[PDB]
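Read through the structure below, which is laid out as C-alpha cells, and then see the notes.
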Amino acid sequence: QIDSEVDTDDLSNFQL
Amino acid sequence: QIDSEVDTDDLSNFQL
Amino acid sequence: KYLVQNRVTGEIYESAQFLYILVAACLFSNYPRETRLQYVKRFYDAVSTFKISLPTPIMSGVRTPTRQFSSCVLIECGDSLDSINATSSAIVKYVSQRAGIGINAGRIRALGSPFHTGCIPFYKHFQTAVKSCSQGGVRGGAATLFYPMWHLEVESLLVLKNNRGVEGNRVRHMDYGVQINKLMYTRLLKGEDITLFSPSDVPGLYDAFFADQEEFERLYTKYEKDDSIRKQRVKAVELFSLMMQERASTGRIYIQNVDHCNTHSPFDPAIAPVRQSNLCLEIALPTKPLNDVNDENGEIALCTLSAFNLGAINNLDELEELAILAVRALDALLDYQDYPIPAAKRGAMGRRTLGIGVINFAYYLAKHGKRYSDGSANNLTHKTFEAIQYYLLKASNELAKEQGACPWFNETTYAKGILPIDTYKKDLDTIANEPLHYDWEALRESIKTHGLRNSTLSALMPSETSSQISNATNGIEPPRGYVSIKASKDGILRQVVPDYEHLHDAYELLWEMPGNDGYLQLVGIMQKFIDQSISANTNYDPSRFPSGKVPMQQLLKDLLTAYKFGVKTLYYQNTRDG
Amino acid sequence: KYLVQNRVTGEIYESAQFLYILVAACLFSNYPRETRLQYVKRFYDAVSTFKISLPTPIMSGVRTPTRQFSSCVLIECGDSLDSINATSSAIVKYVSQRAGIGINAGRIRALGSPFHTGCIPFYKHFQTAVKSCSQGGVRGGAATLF
Amino acid sequence: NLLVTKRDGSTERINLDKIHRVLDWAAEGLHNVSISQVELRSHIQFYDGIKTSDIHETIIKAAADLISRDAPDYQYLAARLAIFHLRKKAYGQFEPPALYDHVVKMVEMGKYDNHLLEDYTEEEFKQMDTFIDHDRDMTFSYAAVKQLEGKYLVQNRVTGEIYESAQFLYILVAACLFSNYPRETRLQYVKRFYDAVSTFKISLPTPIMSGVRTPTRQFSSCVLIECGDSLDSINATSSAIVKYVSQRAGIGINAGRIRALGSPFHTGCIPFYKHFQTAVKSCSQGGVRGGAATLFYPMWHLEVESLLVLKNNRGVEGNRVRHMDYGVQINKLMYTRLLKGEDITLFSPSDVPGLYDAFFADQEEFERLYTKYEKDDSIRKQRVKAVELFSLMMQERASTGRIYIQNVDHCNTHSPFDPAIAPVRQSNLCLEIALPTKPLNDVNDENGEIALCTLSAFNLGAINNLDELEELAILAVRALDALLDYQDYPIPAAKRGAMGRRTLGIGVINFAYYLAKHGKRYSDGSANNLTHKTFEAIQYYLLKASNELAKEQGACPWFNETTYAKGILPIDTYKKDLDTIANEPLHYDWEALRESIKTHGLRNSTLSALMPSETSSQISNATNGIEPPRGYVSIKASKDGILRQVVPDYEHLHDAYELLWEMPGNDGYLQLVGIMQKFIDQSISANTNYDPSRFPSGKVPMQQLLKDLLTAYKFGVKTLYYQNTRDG
C-alpha cells in the first residue's frame, strides 16, 4: 500500500 | 496440492 | 512409560536395570535350572546394552501382575451380521487393552445387494468400536481397515477420510489399506478399464485375488463378459488417480500388493492365505472370520515384536546369539500372556508367529558410508538382511529341535522345503549382486527335517519409543533432521542423532533425497528376506517440483516401482511443508 | 406400505379385503375347528370396519413367508464390556429388521472410575449399532437411550 | 542385466558405457560438473525395459536438476544432452543430413515453404551447407534449448515430433529474407546473417524465428490502431483487432477520441472499451489467457477519473475493464498544473475543436486553445485538483503496476516524424513503439493507417567492440526490410503503414551484463557516458545502414514526412537537460551523415526501439533488454521440471552485477533511459521499481512516485511502462 502524502511546495521547486 | 496429469503412453512402457 | 510407578501419586518404585533383569527372569522362568540363569544373564546383557529392543507393553508389564502384552491384532470379518458383531466385540475387547487393530472388511457385500445398505454404516460401527475406550472418542485407539481395489463401493471408500463430504459419507478416524494385484496395475498401464464387483456376486473371485493369480485372471474376465452379473466400470487411470489423490492429501491411504504377500510368503496361500495387514502395514498373517466373539473356529492374528539395534552390533555374526535370545524370549512370551479371545489364542498357539525387525538402520548406513537415494547401500542391505533372516531361522530351527515345531507348521511354505530366497520378486537380481554368504541349503534340509518353532520370524515395524531408549534412528527410516524436538510438560525434549560429531555428512537426512527410488530399492532388497512385511513410507517435497505441485505421474511411477521390486505394502505418504 | 406388491416391478397383487381376511386366517390358524372360522370372521369384521387397528409390520407381513413382526425392543446394558458387546450385537440384529430400540445405559460407570474413559464413547457405539442398517449411516433406525 | 526398449520397440541389453560416453562428450570443456553425480541420480531411476527415449529424459533432467550459481556449467551439460537427444529424434542419428536432402524432404511434407526450392539450386544448397557449423548447437544453455524445442523448432504440434535442428532454422531464415537478392551478393549475405544469428550477435522475435521458412506469412506481432469518434470507426477498430489477435499480435489502441458520456457515446467510453476487450480476447483459450492490449487516452478527457480505475477490482462490473492495460497521455502543461498546485480542466474531445490535435503536435497551440476553452464557459467541462488526479493515476499505477504514462510532447518534439503531417499519438502493448496512425472508416478503408513494427535486437554481450555494429546494422536492417516485403498484411491500413514508412524497431539485449563487464552500475551515474557512447554507436550505424540501402534501393515512399528529410537528427532535438548528466562527446561524423541523408534519404523512417525481451534473451543466455536481473538465477516452471538459468559469467562478475533490488532508487536507471532516448527513434520499455522495505512502515510515499515521474519527464523519457513492487 501507498502513503497519500503530497507536498505541493516540495514539488513546485522542480524545473520541467 | 497435486497436479492431475496422467500420461497413459508414458506409463505403458513399464514392465511389472 | 516403562518404570513401574504409582500412576496416581507419581512415585517411581524401580530403576532401569531391575526392569531389565526381571523381564529376563520372567520370560525364561520356565527354563530348566541347567540353562535358566545363563539365559537370564545373556538376555539382560543384550537388552541393557541395547543390542535388542522390546515393545512398550512387554517392557512396562512383564514382571508385574498383568498378562496383557498383545499390542497389535488382525481381524477378518465375514459377510454376515454375526461376523460383523463378532468383529466388533473383538475390537472393543482389544482396544480396551490399547492394542492396534488391522481389520479386513472387503468381504462385506456392496450397497443395494440382495448390507442392502452396504459398507459404510458398518465401517462407522468399527470406528466407534475402535474409539470405545478413547479419552473423548478421539485420542488413542487406532485402526487400519482393508478392502480390495475392485469392490463395487471402492469410489466412496477411497474418499472416506476426505473432510469435504456430508457426515454419512465419511469415516475419518480410521486409516485404510487398498488391496491391489498385477491384473489391476496392467489395466492402469494398458490404459484400460477396471470392473467393480460386489464380493457377494462373484463366486471364488475374492479367494483367488489373494491365493491364485491366474485363477483370479480367469474368473475376473469370465465375470466381465457375463452381463447378468451386477457390475460397474471405471477407467483404471481415474481410479488410481483418486486413490493416490486421497493418499497424498491425508497421507494415510495405504497400498497392499496381495499377490506379493502370497507368492512371496512363509504361508501356503491355498491353506492359509495372507489377506490383510495390521495398523502399520508390517504384519502379514493368516486370519479366519468369526461366527461369534467366542467362535473356536475363527482366527485372529497377533504378532509379538522385537528389533535388533544395528548400531550396537560390531559385526553381522553377533546376530546368531542375539537371534537365539530374541526368538526364545518371545516364544516364551507367547506361553506367558493371556488371550482375551479364543480365535486369538488359536492364531498364536497354532502358528507361533513372531515379528522381529531392526532399528538404527540409518545410522548403520552412515557409519558404513552408504546412502539411501543412490544405490550405494544395495549390496550392504542384501548382506545385512540375509544375516538377519538366516540367523532367525537358525534360532527357530534349533528351538523346533529342542521343543517341537509349531502345531500348524505343515501350513508354511517352509514345511514344503521352500525358502524366501526361492520366491522373492525376480527383478531384485537387477539391482544387487551380493551373493549369499550362509549355507541356505544345510538349513533348507534341517528345516525339512526338524521344522520351525515359529511360522514367521521377521517383520520391519516403525519404532519411536524403542529407538529413543537406545538413542537410535527410527526403524529403517532416515531422520528428518539432526536434532529431534519433542514437547513434554517437563520442558522441550531434544535428541541428537547418534554420533552426529563424526557422521553429520555421512547421514543422508530424509529431505535430502532427490526422490524415492533409492529407498524403495532398499525396501525391496530387505523384503527378499523378510517373512512378513515392512512399514515403508513414500516421501515428497513440493519445492522439488514445478509450481510446488507433486505430479500424479510421479506418484504412479513410484507406486509401480515399489510394485516392481516386490514391495508388499506401502504405508505413510509424508509431504514436506516449507 | 400395506398391500403385497413387487419391490422392483411395482406390480400390486392383492386388495385390502384379502389382506384383512388372511391376517385373520393366519393369526387364528391354530384354533380348534369348533371356533376357528367364527373367530376369523369376527376378527375380519373388526379390522375391515376400522374397529381394531394393527401396526405396519403385522398388516404388511402376516400372510407372507416372513416371521419378522416385532417393531420395537427394550435392551438393558450392564456395566461390563461383555454386556456392551451384547447390547450392541442385539441392536444390530434388531435394527436389521427395522425395529425401534429402547436402550437403558444407566449402569455404565462414569468417566474417571477405577468405562474409565466414560459413557459417551459407548453411547456413540450404540448409535452406530442403531444406524448400521440405513441409508449412509443416517436415515431409518431410531433409538431412545435412558 | 537391465533390458531396454529401443527407438522403435523391442528389448536389448543395457549399455552403461554408451551413456557414460555421451556424458563425457557433453562435459568436455565444462568446469565443476560431476558426470558421476549425474550418473548416480539417473541410474537409480532406471528399470528393466525402460523405453530408450526415457533414458535420455532422465539424464537430461538429472543434469538440469544440478544447475546452480556454484555449478553453472550444468547449463551446458544438460543442454548438450538435450541437443543430442533432439538430434536422434529429428534425424535418427546425431549427424544432421545434408541441407538439400533435408529441405527437399521437408517441403515434400508441407513443413518448409516450396519457394526455397524454386529460389535456390541444389548447388546453392550445397554451398550453404558449408556455411553451417552444427557444433554451434553445443553453445546453447539448457533454458535456450527448452525455448528452441518449445516455440522455435518446426515440429508436429499434435504428435510432438521435431523435424529440424537450430542451425537449419538459422540458415533457412537467412535464405528466405535474402532470397530475392542478386546472385552477385545473395549467398554472402546469407552466410554473414547465419553467422550473426547463430553466434547470438543478433536476436529475432518468435514469430520470425518459428515461421520464416515455413508455408506461413504471418509475422506481425505488434499492431497500433487509432479509433475515430464514430460507430463505423469503432467497428473498423474492433474488426481489425479480431483479425490481428487471431494471429497472436499484441495490440496498442488509441481511443481518446471517443466522446465522453452524456454528449450530443451519449453512453460514452466504457461500453466501447469493454467491446475492445472482448475483441482482444476473442481468440483466447477461455476468454482470459493470451491476447493482450494497451489502450491509450489523454489525461484531460472528461471521463478520465473513471478510466483511471478501470482495472481496480473494487467496483461493480459495468465500471471495470480489467484485462487490458492503459496508457495515460500527459504533457508539459499537465505537469505544470501539478507543480504550481493548480487545477486541471477536463473536456470531452468532441467539445473542444483543434484541442486534441495540438495536444500531440503543437504545445503552445495546445496552451492557447486549452486556456481559451477554460475561460469560455458555454463549453461543457469539469475541474479537478492536479495533485488529486495525479494521485489517483499513480495510486492505480502502483497497485496494478499497469497504468502506463506517455509524454506526448516528448514523442513529437523528439521524433523522426513531422508532427504536422504524421504525429505520434499512441504506443503499442509494451510502450516502446511510437509511430503515426490514422483512424479507419471500415476494416478495408484504404485511407486508414495501422502502424506495425518489425523488431530485432543487438546482443551487447556478444560484440567485442562498438565498431562491430556496422556490419551488424547492415545485416539487421536489410534482413528486416526484406521481411516487410515478404510477409502478408491481413488489413489494408496495415499494408499502408508498412510500405509507406517501412518502420523498424531494433534494440538491445544483455545491457546489464554489458555494464557489469565494464564495471559500471545503474543507480549511481557511473554508466552515463558509456551509455551515451554505446547508444550513439547503435543509432549512427543503424542510420548508416538505412542510408546505404536508400542509395541501393530508394528511400521509403513517405520519407518526406520524417524530420530526417528536413535534415533534422535526434542529436538536434533531444531533451536539453541531458547535457547536465553526461559529457561524452559524439564520436561519429553526424554531419557527413546529415548530408548523405538529405541527399539519399532513409530506407526506413524509424530504425530503433528498445523492447522488453524474455525468449530472445533466454536463447542466447542474456540479461533481458536493458533490465537489471532480479537475481543471479532465474527459475522457470515447465512440465519437464524446474528450469534454471544462471546470469552470464556469474563466476567472474557476481559483484560486478547490480541486481534490481540493490538499487537505492530509480534516479540512476531513469537517467540511463534518458541518455538512451537521445538516440532512439521510437521509445523504450522503461520500468519503475519500488521495494516497500526501503520506506517507513513499508509504504511507498506518493511524494516519491511523483518525483520519479517528474524525473523521467525531465530527462526526456517518452514512455513509462511497468511499475514493479517487491514483496518480502
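Residues 4-267, 274-737, in that order, are what chain E shows, numbered as in Swiss-Prot.
Heads up, header says this was done by X-ray crystallography, 2.8 Å.
Note that Cβ sites are derived from N, Cα and C of the backbone, with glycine treated the same way.
The feature active site, proton acceptor is assigned by Swiss-Prot to E:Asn437 (among others). Listed in sequence order, the residues of the same chain lying 6 or more apart from E:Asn437 (active site, proton acceptor) and placing their CB within less than 8 Å of its CB are E:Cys225, E:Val226, E:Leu227, E:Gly253, E:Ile254, E:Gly255, E:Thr303, E:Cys462.
What Swiss-Prot lists as ATP binding site is E:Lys9, E:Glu15, E:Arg16, E:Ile17, E:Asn18, E:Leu19, E:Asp20, E:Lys21, E:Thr55, E:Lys91, and the listing cites experimental evidence. Within 10 Å of the Cβ of E:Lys9 (ATP binding site) there are 11 other Cβ atoms, across all protein chains.
Feature annotation from Swiss-Prot assigns GDP binding site to E:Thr209, E:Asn437, E:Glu441, E:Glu623, E:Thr624, E:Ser625. In this structure, E:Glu623 (GDP binding site) belongs to neither helix nor strand by DSSP; it is coil. With a 10 A radius on its CB, E:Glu623 (GDP binding site) counts 12 other CB atoms from all the protein chains.
Mapped onto DSSP helix, strand and coil, the domain 'ATP-cone' (E:5-95) counts 52 helix, 4 strand, 35 coil. Sequence annotations record features per position, and here Swiss-Prot assigns domain 'ATP-cone' to E:5-95.
Listed in sequence order, E:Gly514, E:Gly516, E:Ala618, E:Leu619, E:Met620, E:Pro621, E:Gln691, E:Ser692, E:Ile693, E:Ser694, E:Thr728, E:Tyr730 are the same-chain residues at least 6 apart in sequence whose CB falls under 8 Å from the CB of E:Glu441 (mutagenesis position). Mutagenesis annotation in Swiss-Prot: E:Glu441 to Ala or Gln, described as Loss of activity; the structure shown retains the original residue.
Following the DSSP three-state reduction, the secondary structure of E:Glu441 (mutagenesis position) is coil. Here the residue is the original one, but Swiss-Prot notes a mutagenesis experiment at this spot, E:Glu441 to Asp: Decrease in activity.
In the three-state DSSP scheme, E:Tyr730 (mutagenesis position) is classed as coil. Recorded in Swiss-Prot as a mutagenesis result, E:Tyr730 to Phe carries the remark: Loss of activity.
For the published mutagenesis E:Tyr731 to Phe, Swiss-Prot gives the following note: Loss of activity. A C-beta separation below 8 Å, combined with a sequence spacing of at least six in one chain, links E:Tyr731 (mutagenesis position) to E:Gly410, E:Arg411, E:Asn696, E:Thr697.
For E:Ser625 (GDP binding site), applying a Cβ distance below 8 Å and a minimum sequence separation of six or more within one chain yields E:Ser206, E:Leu207, E:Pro208, E:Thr209, E:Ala466, E:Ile518, E:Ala631. Under 8 Å, Cβ to Cβ, and six or more positions away along its own chain, E:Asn18 (ATP binding site) finds E:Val7. The two recorded residues, E:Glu623 (GDP binding site) and E:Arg16 (ATP binding site), show a Cα separation of 44 Å. Long-range Cβ contacts of E:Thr55 (ATP binding site) within its own chain (separation 6+, distance under 8 Å): E:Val7, E:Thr8, E:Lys9, E:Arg10.
When the alpha carbons of E:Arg16 (ATP binding site) and E:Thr624 (GDP binding site) are compared, the span between them is 41 angstrom. Taking only the Cα positions, the spacing between E:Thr624 (GDP binding site) and E:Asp20 (ATP binding site) is 36 angstrom.
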